[PDB]
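Student: Attaching a single structure in structure tokens format; questions to follow.
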2 protein chains.
Amino acid sequence: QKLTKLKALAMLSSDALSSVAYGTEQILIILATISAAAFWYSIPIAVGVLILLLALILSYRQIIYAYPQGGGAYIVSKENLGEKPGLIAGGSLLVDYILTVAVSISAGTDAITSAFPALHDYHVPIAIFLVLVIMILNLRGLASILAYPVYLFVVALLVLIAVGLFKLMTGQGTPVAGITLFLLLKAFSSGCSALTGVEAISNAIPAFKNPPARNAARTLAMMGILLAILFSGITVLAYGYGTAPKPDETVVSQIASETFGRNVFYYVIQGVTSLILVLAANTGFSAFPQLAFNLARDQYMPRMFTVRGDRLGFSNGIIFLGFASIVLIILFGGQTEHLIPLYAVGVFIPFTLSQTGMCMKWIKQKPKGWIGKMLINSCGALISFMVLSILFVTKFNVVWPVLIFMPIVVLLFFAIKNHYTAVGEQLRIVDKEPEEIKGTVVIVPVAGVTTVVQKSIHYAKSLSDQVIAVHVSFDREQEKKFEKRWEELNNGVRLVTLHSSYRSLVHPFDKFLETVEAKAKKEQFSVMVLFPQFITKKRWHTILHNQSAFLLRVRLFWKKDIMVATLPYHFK
Amino acid sequence: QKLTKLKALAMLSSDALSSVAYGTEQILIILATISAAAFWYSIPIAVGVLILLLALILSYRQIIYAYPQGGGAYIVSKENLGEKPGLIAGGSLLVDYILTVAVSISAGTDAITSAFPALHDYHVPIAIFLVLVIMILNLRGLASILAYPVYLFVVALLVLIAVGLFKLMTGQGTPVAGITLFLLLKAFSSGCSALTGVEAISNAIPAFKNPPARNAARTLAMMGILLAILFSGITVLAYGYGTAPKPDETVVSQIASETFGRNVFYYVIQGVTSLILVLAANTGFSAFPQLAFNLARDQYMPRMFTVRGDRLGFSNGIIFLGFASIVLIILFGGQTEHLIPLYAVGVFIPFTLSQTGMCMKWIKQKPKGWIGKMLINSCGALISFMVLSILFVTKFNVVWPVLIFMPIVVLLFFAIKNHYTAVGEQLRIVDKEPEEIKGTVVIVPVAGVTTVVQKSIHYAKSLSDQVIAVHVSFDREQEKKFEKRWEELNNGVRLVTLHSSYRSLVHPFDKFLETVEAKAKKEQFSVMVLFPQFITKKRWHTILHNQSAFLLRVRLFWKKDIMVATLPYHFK
Ligand SMILES: Nc1ncnc2c1ncn2[C@@H]1O[C@@H]2COP(=O)(O)O[C@H]3[C@@H](O)[C@H](n4cnc5c(N)ncnc54)O[C@@H]3COP(=O)(O)O[C@H]2[C@H]1O
Ligand SMILES: Nc1ncnc2c1ncn2[C@@H]1O[C@@H]2COP(=O)(O)O[C@H]3[C@@H](O)[C@H](n4cnc5c(N)ncnc54)O[C@@H]3COP(=O)(O)O[C@H]2[C@H]1O
Ligand SMILES: CCCCCCCCCCCCO[C@@H]1O[C@H](CO)[C@@H](O[C@H]2O[C@H](CO)[C@@H](O)[C@H](O)[C@H]2O)[C@H](O)[C@H]1O
Ligand SMILES: CCCCCCCCCCCCO[C@@H]1O[C@H](CO)[C@@H](O[C@H]2O[C@H](CO)[C@@H](O)[C@H](O)[C@H]2O)[C@H](O)[C@H]1O
Ligand SMILES: CCCCCCCCCCCCO[C@@H]1O[C@H](CO)[C@@H](O[C@H]2O[C@H](CO)[C@@H](O)[C@H](O)[C@H]2O)[C@H](O)[C@H]1O
Ligand SMILES: CCCCCCCCCCCCO[C@@H]1O[C@H](CO)[C@@H](O[C@H]2O[C@H](CO)[C@@H](O)[C@H](O)[C@H]2O)[C@H](O)[C@H]1O
Ligand SMILES: CCCCCCCCCCCCO[C@@H]1O[C@H](CO)[C@@H](O[C@H]2O[C@H](CO)[C@@H](O)[C@H](O)[C@H]2O)[C@H](O)[C@H]1O
Ligand SMILES: CCCCCCCCCCCCO[C@@H]1O[C@H](CO)[C@@H](O[C@H]2O[C@H](CO)[C@@H](O)[C@H](O)[C@H]2O)[C@H](O)[C@H]1O
Ligand SMILES: CCCCCCCCCCCCO[C@@H]1O[C@H](CO)[C@@H](O[C@H]2O[C@H](CO)[C@@H](O)[C@H](O)[C@H]2O)[C@H](O)[C@H]1O
Ligand SMILES: [K+]
Ligand SMILES: [K+]
């Protein structure tokens, strides 16, 4: 259960070092708006990205040591920056998860269509299909499938880089007009979408070896080095071959095809890239609940997320995350180019907030060597904020959804916090002992003389006396037959048959319950209803059974403050 | 509650006579594939459609008399053709409802964009938005809004027809190569999508005046005459002005603009058409549950639909119908042209089955004048089957989804029927009285000393003795504080504190429940758990509260055959 360095790197790096499939492509797409001759500018810009990457790693190398409990960006932003910055970081992490699912799936389908161009008319269905698949694979459960594909991806891309560099060596500057500083910055910001998951390792510190902090930091350093090597090699290869971004083929696919030649090696590369992107999406799915629990300990998210041991909130979280990702995929049509700016925003707001909190914490404490750590975090935060500002300013026509999504989730967090605050305020205070109860009348609603009915009557009689059976009859003809059949049973239970012409079920019970509750209140008795819970071993018969019980519970019995037992009954 | 003829026509005709907005358009679109000079062929084809319409009306004029209880196509296909034809009719009616929602909404948005061309880039969002709106308006409840717009539509289109005919009179043959018989039949089949809701009146016979059959038949005849007049007038006007189908404007919009001139009259026409199409979609929504109940009486659909008086199944039905319609809208991009063939298939399978059943019933009985009724139904069935065959053969690339949807729903119906058959078989048989119970031990899970906890303890003590409180503690530190606070309460209840390191909640309860259940079984006691049901008056705090209770119920207590009371507690 204590992952070693290699296995931990495999399980947690599938999000970060899987972004090399669409980073250099973004850089080249932005540069191509001027001319194909500007592609050499990818070489410096890429270097700048690595510089940023270095800062991030160093910054997070601090965070892991400062917060060995885990937490990550949310905790750092909460403790050191207050409550609103922490909530903003949480919302941005939610956007990060939704967008990493969407972007990873879209890029995977782009890789697949590059492998088989005949599916270019099904970019969106395939994508959505894949999403649903992993949703199921997360509802069903779910460890080897998350560890080998990353090794395969790293090995395959290292082989591809080596072969491409060898071919370039065997042969198998220049300023260009139009490139202004602003467009260079735009390209750099778009290319910073290669640093889209270095967060993950800092969020899973406990699942490490005996020293958790040291092992996590060394794993993060190794992952950073691997990502830097892969990204630099891919960018160098792309510059070497030219490889302008085609509208129906990824840059990696073009590089592989011009290197190996659409043979088994190329298909291996494409399949492995698709697999690693799917694993990245699954990483987003699996990383959401950790954030949910971290928020829920502070009463910002439902208490149902605080039970982490039983995966209480995993179903709702997985369903909501999958549906949000599907909605985003449909909205942008699976265009990885049009989705990446939003993903970068959702990733870089937490980066900025986390580095700012780190810097202010260092300022507050001022330990030995505080100046260097402060400088590193400050530089990282400045660069990240610049990238975020550029992404807002330029690609607003695809970043508009975050400007709507952030206020909604922040307000939801505040509303939940206020609600739990009020509830905890007025519930903790204890009070006087309630009115005495001298007995209990049990009402058993019956839909027909069955085995389940007789079992429930038996338990009701065991529980207390005064048991009365109640039957709402939709037709006056079957009243006599049902009453006779009940009399055939030798139960000493008074049966009250009451009629409803309009096939309604609540209102006749409303009247009867009024009468019975008044009568019981005269004798200080507590009315109580005993429903059977028919259970079958199919998990899809739930809609087929005992729904009238839920109707009566929800619409009548909760409003009347009446105990409602639910005796289960299994089916063979 | 007993609708008069006029009000009934208004409430039920919003589906049938709202199809004039896209029938002549389909005829013209099919004819335009040859040349604009072939548009005169719309005049004969339209006439043929009316002939078909006449048959349908006559056929249904019989059905209303033969089945005054209602039912409609499903009952006719069930009694006279067997079980599988009845199920096929039911599935096709489900497709009819989904497609009428989708098509009506799409045509409404087409009318809106014709009114304001600036929204042509939002055909699908607007559409989906409208759908969601009516979904809400069907979950909230929902009678005058369903009665006046139909009157407005009829009046407005009658005015438009009169004005257009007047202008044609004041002036304000010719065989064409390429028109083969097959293409004429294709155009006729596509134009038969004007008869897309004459079914509705036959499905709501009881809600009429003192003679239900006569009043329903006369209302159906009046609606048929109105539809014939509107459709014929629209087709004549379209032929008179030429009005080739533009890619960004409905034929009705073109007719109105060339008649009135984009003034307040034209905007009134467009708005009224949009309103009538929205009402048609709402008619589909409201008509689904009648089919659901009719199926459920025969154990083909969940029993939860048999309680028609309390609208038990309306929530699930509305949600599923809305989501299916939204999926179809997105799939075909709100192209009313591409959706109509599927709608016509889903409407005409029931027409064919119903007329065939009517004919065979007449053959079996052979009453006076049987020959004429048999001939009418036979002719209607033959024409409908021909139209359906043509729609399958030609427009397969948009009718493929029904070929997938039909087997799934038919198999679901059969599976549900088999399941209820087995359950009813093995449940009715009564058996020996179960083991005696000599008392009851009550387990009260507590999450902290609160008012709710003390109320639940009070009720548990009232219910029986041997009450024991149980607390799972996620941290050993707060164990002592919680135990001391419990001791501060003077409850004579033994508190068992048990610890779970991984924040799990089921497993410690699993062990404790094993021990307690064994101990109680030694004394023939029945274990029982008492949960509080925290209730707030906001309907959206449901996710915020008492979810651990649902976790414990679902994952632990149903599997152990243990009674689980649920005492409600209201919030102030
Ligand atoms: N003959 C049969 N064929 C198929 N399934 C059968 C069946 N008899 C019982 N069941 C299954 O058992 C569930 C509970 O049956 P019971 O009548 O004990 O429990 C009923 C009864 O306690 C009460 N209830 C239902 N209809 C009622 C009525 N018309 N009048 C009074 N109480 C009614 O609500 C509970 C829920 O009933 P619901 O029908 O939702 O759920 C039923 C159904 O799922
Ligand atoms: N201080 C507070 N702040 C905000 N809301 C509060 C609150 N105290 C109680 N509530 C509300 O009351 C519900 C039931 O509280 P109770 O502890 O009686 O009912 C609990 C208790 O009977 C049992 N349970 C929950 N956690 C437990 C634990 N750690 N150990 C043992 N039983 C537990 O499951 C029931 C469901 O509890 P859940 O927390 O889902 O739902 C809670 C929550 O919605
Ligand atoms: C809950 C309320 C909050 C807001 C409501 C929810 C959103 C409402 C409208 C959203 C959709 C409107 O916008 C609709 O979708 C996208 C917008 O990105 C457009 O489509 C375009 O999206 C982006 C833009 O380059 C591309 O990736 C895509 O290929 C392109 O087709 C559609 O042509 C437009 O019709
Ligand atoms: C059971 C698992 C299998 C999955 C089942 C679900 C199937 C998919 C559900 C609906 C998918 C909708 O797919 C929708 O199709 C429309 C056309 O109708 C596509 O159509 C559009 O695609 C993009 C823009 O978005 C353009 O390149 C293309 O020219 C345009 O036609 C949209 O890209 C997609 O949003
Ligand atoms: C509660 C508040 C609600 C929030 C806002 C509600 C709706 C907001 C959705 C905004 C629409 C998205 O904006 C979307 O942008 C893309 C380009 O990026 C447009 O895409 C379009 O560009 C041009 C210019 O219109 C079109 O001619 C072309 O057909 C298409 O590619 C979509 O037509 C537009 O819909
Ligand atoms: C339990 C599920 C069982 C399997 C379900 C059946 C599988 C269905 C596969 C869905 C494939 C999606 O199909 C996708 O949309 C339609 C099919 O109508 C095709 O294209 C169609 O819609 C497009 C896009 O709106 C329109 O231009 C036009 O109406 C038509 O060409 C798309 O080119 C195809 O990409
Ligand atoms: C709160 C109520 C408001 C509704 C909120 C929901 C907003 C809508 C959710 C996503 C809608 C998706 O809208 C999707 O946009 C894509 C482009 O991205 C559209 O794009 C496509 O439209 C059709 C083909 O389908 C072509 O005419 C168009 O050229 C093409 O771009 C698809 O038609 C539509 O399937
Ligand atoms: C159980 C699994 C069920 C089978 C799974 C697949 C179900 C059927 C989906 C495949 C057919 C999709 O439906 C079909 O999509 C193709 C591909 O866009 C569309 O094809 C049309 O548009 C595309 C896109 O421009 C053109 O390339 C093509 O030449 C043209 O014919 C058809 O108009 C649509 O009818
Ligand atoms: C337009 C497309 C046409 C409509 C789509 C196709 C409709 C028909 C396809 C479904 C046919 C189902 O075929 C049905 O399968 C169910 C599954 O248990 C079984 O149905 C059988 O159920 C049990 C025995 O098991 C018998 O009580 C019942 O009388 C019998 O019908 C039989 O195998 C067959 O009756
Ligand atoms: K990534
Ligand atoms: K219609």
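Numbers in chain A come straight from Swiss-Prot, and the residues shown are 22-163, 167-196, 207-606, in order.
For this deposited structure, the header notes the method as electron microscopy, 3.3 Å.
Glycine is treated like the rest: Cβ placed from N, Cα and C.
When I checked Swiss-Prot for this same protein, it listed these features:
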BINDING   A:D36, A:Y43, A:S125  K(+) 2 binding site
BINDING   A:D36  K(+) 1 binding site
BINDING   A:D117  K(+) 3 binding site
MUTAGEN   A:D36 to A or N  Abolishes potassium uptake
MUTAGEN   A:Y43 to N  Abolishes potassium uptake
MUTAGEN   A:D117 to A, N or E  No effect on growth
MUTAGEN   A:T121 to A  Decreases potassium uptake
MUTAGEN   A:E233 to A or Q  Abolishes potassium uptake
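Are these features on the surface or tucked inside, and what are their neighbours?
Tutor: In this structure, A:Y43 (mutagenesis position) belongs to neither helix nor strand by DSSP; it is coil. Take the CB of A:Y43 (mutagenesis position) and look out to 10 A: across all protein chains shown you find 28 other CB atoms.
Look at A:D36 (mutagenesis position): DSSP puts it in coil. Neighbours of A:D36 (mutagenesis position), defined as other CB atoms within 10 A of its CB across all chains, total 26.
Sequence-distant contacts of A:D117 (mutagenesis position), defined as residues of its own chain at least six apart whose C-beta falls under 8 angstroms from its C-beta, comprise A:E233, A:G318, A:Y377, A:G380, A:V381, A:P384. Secondary structure from DSSP puts A:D117 (mutagenesis position) in a helix.
Counting only same-chain residues six or more apart in sequence, the Cβ atoms lying under 8 angstroms from the Cβ of A:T121 (mutagenesis position) belong to A:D36, A:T230, A:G231, A:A314, A:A315, A:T317, A:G318, A:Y377, A:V381.
Note on A:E233 (mutagenesis position): other Cβ atoms within 10 Å of its Cβ, all shown chains, come to 24.
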Student: If one looks at the chain holding A:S125 (K(+) 2 binding site), which residues at least 6 apart in sequence have a CB under 8 angstroms from its CB?
Tutor: A:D36, A:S39, A:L311, A:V312, A:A314, A:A315, A:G318
Student: Within 8 Å of the centroid of the Cβ atoms of A:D36, A:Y43, A:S125, which other residues of that chain place their own Cβ, given that this set defines the recorded K(+) 2 site?
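Tutor: Leaving out the recorded residues gives A:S39, A:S40, A:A42, A:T121, A:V124, A:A128, A:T230, A:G231, A:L311, A:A314, A:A315.
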Student: Taking the 10-residue hole in the deposited chain, the Cα-Cα distance from A:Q196 to A:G207 is how many Å?
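Tutor: Output for the chain break: 23 Å between Cα atoms.
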Student: Along a straight line, what is the whole-number distance in angstrom from the CA of A:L163 to the CA of A:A167 around the 3 missing residues?
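Tutor: A straight Cα-Cα distance of 7 Å links the two sides of the gap.
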